[PDB]
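Engineer: Okay, handing you the structure first.
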Amino acid sequence: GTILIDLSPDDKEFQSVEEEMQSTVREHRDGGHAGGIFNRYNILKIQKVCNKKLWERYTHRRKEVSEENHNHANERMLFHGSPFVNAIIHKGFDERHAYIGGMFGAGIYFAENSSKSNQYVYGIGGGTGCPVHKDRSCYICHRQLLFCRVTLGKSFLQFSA
Amino acid sequence: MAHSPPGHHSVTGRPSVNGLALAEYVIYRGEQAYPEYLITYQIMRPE
Ligand SMILES: O=c1cc(-c2ccccc2)oc2ccccc12
Ligand SMILES: [Zn+2]
């Protein structure tokens, strides 16, 4: 049920998504081990993901959270990086996409820093890097991130090193 | 998959050492996220 619509680089929607990608890059405490050494990206394509069933799945739950939190979904746009991006865009997020060993328990993790999500694209800790060169810092191979609408509702605040 | 803390819908990982780190978030229900954009890209070697 999923279709992918390309955005033209001229579409202001392409431009605002690119700007969130680029402007939320940071340096990482691992010196680039997990995700590679870079200060910015070359954006090859941005596609709108359309799936009516998955969208209605999202908005149904959104209204439930909202109704439990004085009509405030507390909705954000956040990045997700995963080896399972293709299963995610076709079948939606579920338990198979959770980070069992995450610092806040076994859930589905999202980042404000694009460069944080980039560290997970080839797996946990960058896995063994790109399929073709086994290079966590590969400058050649094409990577994919998701920029996601996430309902946070009432969020438990965890201060954390 | 775990559960949200009782009375909450998500967890926020507030950065607490690295002053430049932004927040990270966790949801415990797949239906609380919709993947709006698929972005294809390369990281670039710094000059
Ligand atoms: O974008 C993120 C993606 C993942 C991830 C972890 C395990 C399996 C699949 C994806 O982990 C993160 C952890 C922190 C912040 C962002 C992310
Ligand atoms: Zn490669």
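We're sticking with Swiss-Prot numbering for chain A, so the shown stretch reads 952-1112, in order.
A Cβ is built for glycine as well, from the same backbone N, Cα and C atoms used for every other residue.
Features from Swiss-Prot:
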- A:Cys1081, A:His1084, A:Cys1089, A:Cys1092: Zn(2+) binding site (BINDING)
- A:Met1054 to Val: Loss of activity (MUTAGEN)
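Quick one: where do these features end up spatially?
Structural biologist: A C-beta separation below 8 Å, combined with a sequence spacing of at least six in one chain, links A:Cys1081 (Zn(2+) binding site) to A:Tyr1073, A:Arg1087, A:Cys1089, A:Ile1091, A:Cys1092. When secondary structure is read from DSSP and collapsed to three states, A:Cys1081 (Zn(2+) binding site) falls in the coil class.
All protein chains considered, the CB of A:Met1054 (mutagenesis position) has 13 other CB atoms within 10 Å. In this structure, A:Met1054 (mutagenesis position) belongs to neither helix nor strand by DSSP; it is coil.
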Engineer: Determine which residues of this chain, when A:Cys1081, A:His1084, A:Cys1089, A:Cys1092 are set aside, have a Cβ within 8 Å of the centroid of the Zn(2+) site's Cβ atoms, and list them as they appear in the sequence.
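Structural biologist: Nearby residues not in the site list: A:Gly1080, A:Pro1082, A:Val1083, A:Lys1085, A:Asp1086, A:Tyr1090, A:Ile1091.
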Engineer: Quick one: give me the count of other CB atoms within 10 A of the CB of A:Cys1092 (Zn(2+) binding site).
Structural biologist: 15
Engineer: Would you mind checking how many other C-beta atoms are within 10 angstroms of the C-beta on A:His1084 (Zn(2+) binding site)?
Structural biologist: 13
Engineer: Could you state the whole-number distance in Å separating the C-alpha atoms of A:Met1054 (mutagenesis position) and A:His1084 (Zn(2+) binding site)?
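Structural biologist: Between the Cα atoms of A:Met1054 (mutagenesis position) and A:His1084 (Zn(2+) binding site), the distance comes to 30 Å.
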